[PDB]
Amino acid sequence: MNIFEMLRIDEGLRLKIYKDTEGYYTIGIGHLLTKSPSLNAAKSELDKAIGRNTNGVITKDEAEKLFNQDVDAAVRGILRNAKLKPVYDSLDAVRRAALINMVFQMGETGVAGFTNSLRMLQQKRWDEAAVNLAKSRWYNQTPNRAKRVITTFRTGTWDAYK
Ligand SMILES: [Cl-]
Ligand SMILES: [Cl-]
């Protein structure tokens, strides 16, 4: 297992524009297009993202290309962020993937807001971080996904994904 296989399980793959769990237009492997209620705005962000006139449908290669870029961007956002970088640097390789998964889902700013959890993660107080991570809108809106990510932080293994 690695970050790619993990996020592919968590996000799925859809080749036509769809609404994510928050109701936002999305494509591919959780690639958010726009928070705007307009499908036309979404189609326009999609064409711009892909570089061709898509009419709301992309190929598998194209979905995986956006996915590669988004994973890359999630990593870059962690390393650029003063609150996220030291936590990531402190973590082993499996728990690093859990942090990338959170940033991919909710963005660098959203994750940087988990001040107390991040501190516990840095201190390697795994059971405590896991309890604090769960007291969140994130956990109450997407409990199954959040539980898998939290379990990864708690155990440092891929057991929730196997
Ligand atoms: Cl893009
Ligand atoms: Cl979920």
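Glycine residues also receive a Cβ, built from the backbone N, Cα and C atoms like all the rest.
Applying an 8 A CB threshold to same-chain residues 6+ apart, the list for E11 (mutagenesis position) reads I29, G30. Where Swiss-Prot documents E11 to A, F, H, M or N as a mutagenesis experiment, the accompanying text is: Complete loss of enzymatic activity.
In Swiss-Prot, a published mutagenesis experiment is listed as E11 to N, annotated Loss of 84% of enzymatic activity.
Experimental mutagenesis at this site is recorded by Swiss-Prot as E11 to Q, annotated: Complete loss of activity. Secondary structure at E11 (mutagenesis position), as computed by DSSP, is helix.
Marked as active site, proton donor/acceptor by Swiss-Prot on the basis of experimental evidence: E11 (among others).
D20 (mutagenesis position) carries neither a helix nor a strand DSSP state and counts as coil. In sequence order, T26, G30, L32 constitute the residues six or more apart from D20 (mutagenesis position) in its chain with CB-CB distances below 8 Å. For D20 to C, Swiss-Prot lists a mutagenesis experiment annotated as follows: Nearly no effet on specific enzymatic activity.
One mutagenesis experiment catalogued in Swiss-Prot, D20 to E or Q, is accompanied by this note: Loss of 99% of enzymatic activity.
According to Swiss-Prot, the feature active site, proton donor/acceptor maps to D20 (among others).
Listed in Swiss-Prot is the mutagenesis experiment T26 to H, annotated as follows: Facilitates transglycosylation more effectively than hydrolysis; covalently bound substrate.
Swiss-Prot gives this note for the published mutagenesis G30 to F: Almost complete loss of enzymatic activity. The enzyme is destabilized by 1.5 kcal/mol. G30 (mutagenesis position): 21 other CB atoms within 10 A of its CB, across all protein chains.
Around the Cβ of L32 (substrate binding site), a 10 Å sphere holds 18 further Cβ atoms from the protein chains shown. Positions annotated as substrate binding site by Swiss-Prot: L32, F104, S117, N132.
Close to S117 (mutagenesis position) in the fold, though at least 6 residues off in sequence, lie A129, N132, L133, each with a CB less than 8 Å from its CB. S117 (mutagenesis position) falls within a helix when secondary structure is assigned with DSSP. Among the mutagenesis results in Swiss-Prot, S117 to V has the note: 50-fold decrease in enzymatic activity. The residue drawn here is the original one.
Quoted from Swiss-Prot, the note on the mutagenesis of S117 to I is: 500-fold decrease in enzymatic activity.
For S117 to F, Swiss-Prot lists a mutagenesis experiment annotated as follows: 10-fold decrease in enzymatic activity.
The number of other CB atoms found within 10 A of the CB of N132 (mutagenesis position), across every protein chain shown, is 18. In Swiss-Prot, the entry for mutagenesis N132 to M or F states: 2-fold decrease in enzymatic activity. The structure shown retains the original residue.
In Swiss-Prot, the entry for mutagenesis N132 to I states: 5-fold decrease in enzymatic activity. The structure shown retains the original residue. Following the DSSP three-state reduction, the secondary structure of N132 (mutagenesis position) is helix.
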Cα-Cα distance, maximum over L32, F104, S117, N132, record's substrate binders, Å: 27
Which same-chain residues, if any, lie at least 6 apart from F104 (substrate binding site) yet have Cβ under 8 Å of it: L7, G30, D70, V71, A74
Three-state secondary structure, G30 (mutagenesis position) (per DSSP): coil
